[PDB]
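Student: Input: one structure, supplied below.
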Amino acid sequence: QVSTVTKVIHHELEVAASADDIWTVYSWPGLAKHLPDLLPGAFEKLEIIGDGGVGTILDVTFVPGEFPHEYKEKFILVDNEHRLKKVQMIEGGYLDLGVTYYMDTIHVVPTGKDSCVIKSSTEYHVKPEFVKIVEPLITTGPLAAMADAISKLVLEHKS
Ligand SMILES: Oc1ccc(CCNCc2ccccc2)cc1O
């Protein structure tokens, strides 16, 4: 049995809003329900199972054509002290393409009174034979699109 491969991807978005202002949205139990009210064209559908807080499960279906089709995500952790959120893919998606573990992390870091950076990362463990296949497919795209969307929600509410 040959060693599992670990891969990390990282995206950052500078924002002219305080780390609180941006954490309040990422940590908002009602963020999940707002998601099409933020990223149209992405989702065919989005079932939510729970309160919207830690332990909530998202069933996500994308518009016919593009990969993956479906998958389920679970809110694993919110830490208001560190402004750190973790979201794990628990079923479908890449997990049917030899990925044994896929975890999104969002860290909102202060850079002075009225500004912060959104540090989004993804860590995955993949069976070494599938690395050629999945490495081109797992991109920041999803977390970049969330960082952009949240950023432009907040800058319009603060302005
Ligand atoms: O912090 C979160 C991270 C992820 C989600 C669920 C959907 N995945 C992210 C996405 C965005 C855009 C196109 C596809 C997938 C909810 C969160 O609150």
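Note that chain A carries Swiss-Prot numbering, so the residues on display, from first to last, are 38-196.
Header entry for method reads X-ray crystallography, 2.3 Å.
Placement of Cβ uses the backbone N, Cα and C atoms for every residue, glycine included.
I grabbed these lines from Swiss-Prot:
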- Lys122: active site, proton donor (ACT_SITE)
- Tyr108, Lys109, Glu110: dopamine binding site (BINDING)
- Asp141: (4-hydroxyphenyl)acetaldehyde binding site (BINDING)
- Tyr108 to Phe: Partial loss of activity (MUTAGEN)
- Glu110 to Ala: Partial loss of activity (MUTAGEN)
- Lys122 to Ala: Loss of activity (MUTAGEN)
Student: If you count the other Cβ atoms within 10 Å of each Cβ, which of the recorded positions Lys109, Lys122 comes out on top?
Tutor: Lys122
Student: Please give me the CB contact count at 10 A for the residue listed as '(4-hydroxyphenyl)acetaldehyde binding site', counting all chains in the structure.
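Tutor: The answer is 20.
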Student: May I ask which residues of the same chain, at least 6 positions away in sequence, place their Cβ under 8 angstroms from the Cβ of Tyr108 (mutagenesis position)?
Tutor: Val97, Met126, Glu128, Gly129, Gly130, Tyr131, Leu132
Student: So if I measure Cβ to Cβ from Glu110 (mutagenesis position) and keep only same-chain residues at least 6 apart in sequence, which ones fall under 8 Å?
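Tutor: Same-chain residues close to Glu110 (mutagenesis position) (Cβ under 8 Å, separated by 6 or more) are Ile94, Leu95, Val97, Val124, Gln125, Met126, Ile127, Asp141.
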Student: In whole Å, note down how far the CA of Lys109 (dopamine binding site) lies from the CA of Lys122 (mutagenesis position).
Tutor: 17
Student: Taking a cut-off of under 6 Å between Cβ and any atom of ligand 1, tell me which of the recorded positions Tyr108, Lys109, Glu110, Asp141 pass.
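Tutor: What lies within reach of ligand 1, judged by Cβ under 6 Å, is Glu110, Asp141.
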Student: In which DSSP state, out of helix, strand and coil, do we find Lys109 (dopamine binding site)?
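Tutor: In the DSSP reduction, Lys109 (dopamine binding site) maps to strand.
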Student: Other than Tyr108, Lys109, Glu110 themselves, what residues in this chain have Cβ atoms within 8 Å of the centroid of the dopamine site's Cβ atoms?
Tutor: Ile94, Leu95, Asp96, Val97, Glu107, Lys111, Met126, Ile127, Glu128, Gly129, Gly130
